[PDB]
Amino acid sequence: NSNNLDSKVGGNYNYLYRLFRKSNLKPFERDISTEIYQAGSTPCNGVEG
Amino acid sequence: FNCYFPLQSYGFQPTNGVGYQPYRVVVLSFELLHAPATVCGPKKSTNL
Amino acid sequence: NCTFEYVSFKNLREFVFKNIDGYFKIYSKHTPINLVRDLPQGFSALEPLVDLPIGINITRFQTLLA
Amino acid sequence: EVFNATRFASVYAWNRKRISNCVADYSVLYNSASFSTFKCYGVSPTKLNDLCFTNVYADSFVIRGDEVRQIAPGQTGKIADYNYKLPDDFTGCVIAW
Amino acid sequence: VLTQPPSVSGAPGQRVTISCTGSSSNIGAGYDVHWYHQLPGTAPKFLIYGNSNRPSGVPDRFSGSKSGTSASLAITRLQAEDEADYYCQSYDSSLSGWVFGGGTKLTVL
Amino acid sequence: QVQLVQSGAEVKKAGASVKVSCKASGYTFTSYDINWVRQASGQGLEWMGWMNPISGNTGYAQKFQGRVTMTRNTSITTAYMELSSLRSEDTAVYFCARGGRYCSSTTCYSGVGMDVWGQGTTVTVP
C-alpha cells in the first residue's frame, strides 16, 4: 500500500506502458522496440495522421 | 382556413438554393435478436 | 406485422410441425396409396422440405378436413 | 429490384423488417461510383461477409434528395420533425449519395 | 483555401445552411471537418467538433454533414445572437494534415 | 482541468529568433494530441505543427519549413515550437493549439481544443 512515495504532488509523469502492439507478448521477454504502431492503412514517414 | 392540406410544397427545381441540392439517402437498419439469423455470407470459395 | 417470406383412397399426405429455436419450418410429403378400409402397412419417413426450426410457443391449432 | 426501383412511398411508410437469406457484402455501397457517404458506427465497415439477420427488407424505392442535411440520424429540420419522427432507439447505418 | 460564403447577415427565423468546398482527396477523407468558433473577445474555442457532436456552449441549431465535394453545415437560422467567424478543418491525409477554408463568419445585423 | 498560458505582447527585429515557450502543467498530457495553429490580423487560421507528448514525435509545416524547430520538455510537461529566423513580414498575431481528443483510440480524430491558449504576437517593426 504505497500511494505516498512514487507519486509527485504536481504529477508523476515518468512511468510508461505500451497500449498498442501488433502481437501479444511472450513470458519474461524484454521488448525495447519503439516502432510506431500501424492502425489504419497508409504508413508514415515520421508524420502524424 | 388554418385547416390545411396534409402536404406542404418544397421546390422540385434544380435552380433552388444550396440546401436544396440532390443527394439521395436510403437507410439500412440492423437488428439481431436471440432468434437466429439467415443473411449469413459465405467466405470466399476456392477450388477443390 | 409479417415475419418471414419464402416461395416453394388415392392420396396420403403427412405434415408435422415442431417448435424449437426461432425460425419457420415446413414439413411436407405426399405419397399415393391404394386402400380404403384401414391404414396401409409400410414405413414412410417425412422429410422437412423447408427445414428451419420454429421455436414459436403455440399450444393450439385447427385441422382442415376434406 | 430493390435499389434500382422507380418511385418512393411516403417517408413514414417503410418496412419493419431487416434483410434475409443473402450474401451480405458491404462492397457495392463503397466501391460503386453512385455512392458517396456511408457511415457505419456500431458495426465494423467490412462486417457483412460473416454477419447475418432474420426478417426481410423489400425497400424498393428512390426519392429526390434535396433535404441532405436533414435526412440524417439525430437531426431536426423540415422533414423529420412532423409526419415522421426519428426514434430514440434507432439502430443501424445510413447511406448518402 | 476551401471556398465558402465568407460574410452574411441574419435575423431570427428559419434555417440557413453553409458549405466548405474541397477537392476529392480533401473532401474524401476530410470528414473530421469542424468550424472554429472565434467569438469576439475569447479564445477560438470552436463549439463544433466532428460535425454533429459538440462541447458545451451551443444549442442543437447547427447541423453537420458532407455534401459531395463540399463540407457542409446547417443552422436553424443564422441570426442576430451568433456573432462568430467559422472555418473548416478537413483532415486531408495525403496532403497536409488539415488545411482550412474561406472562413464563413456567422454574424448579425 | 485545462490550463493554457502563452507569452505577452512583444516587439522584435528581422533576422533575429525567439525561443518561445507555450506552457501548461497539471493533467494527463499523454491522452491528447497537441496541435499548433496560428492566426493573422483579419485573416484566417492556419496550422503549422503537431505534438505527440511522448518521445516527441515531430512534424513540420511546409510554409515555415527550414525555419522551424520543434522541441519538448516531458520532464516538466512542456512543449516548444521554436520560431527561428524571425522576418520582416512577421507582423501578425500567432497562437498555439492543443488537443483534447482521447488518443488512446486508433482513429485519427480531430483534436478537441475546448480550450485555446491565451495571446501572442511576434511583431517585427523598425
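The residue numbers of chain C are those assigned by Swiss-Prot, with the residues present covering 165-172, 186-243 sequentially.
Cβ coordinates come from backbone N, Cα and C, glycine included.
Here's what Swiss-Prot has on this protein:
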type: VARIANT; residues: C:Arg190 to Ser; note: In strain: Gamma/P.1
type: MUTAGEN; residues: C:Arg190 to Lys; note: Partial loss of biliverdin affinity
type: VARIANT; residues: C:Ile210 to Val; note: In strain: Omicron/BA.2.75
type: VARIANT; residues: C:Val213 to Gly; note: In strain: Omicron/BA.2, Omicron/BA.2.12.1, Omicron/BA.2.75, Omicron/BA.4, Omicron/BA.5, Omicron/BQ.1.1
type: VARIANT; residues: C:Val213 to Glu; note: In strain: Omicron/XBB.1.5, Omicron/EG.5.1
type: VARIANT; residues: C:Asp215 to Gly; note: In strain: Beta/B.1.351
type: VARIANT; residues: C:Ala222 to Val; note: In strain: 20A.EU1
type: MUTAGEN; residues: C:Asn234 to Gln; note: Increased resistance to neutralizing antibodies
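Comparing Cα positions, C:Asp215 (variant position) lies closest to C:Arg190 out of the recorded positions C:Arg190, C:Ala222, C:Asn234. Here C:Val213 (variant position) is positioned 15 angstrom away from C:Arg190 (variant position), judged by their C-alpha atoms.
Sequence-distant contacts (6 or more apart, same chain, Cβ under 8 Å) of C:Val213 (variant position) comprise C:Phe186. Sequence-distant contacts of C:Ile210 (variant position), defined as residues of its own chain at least six apart whose C-beta falls under 8 angstroms from its C-beta, comprise C:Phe186, C:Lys187, C:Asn188, C:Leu189, C:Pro217. Cα-Cα distance from C:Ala222 (variant position) to C:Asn234 (mutagenesis position): 25 Å (rounded to the nearest whole number).
Remark: C:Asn234 (mutagenesis position) has C:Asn196 as non-local neighbours, by Cβ distance under 8 Å and separation of at least 6 in sequence. For C:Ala222 (variant position), other Cβ atoms within 10 Å of its Cβ number 6.
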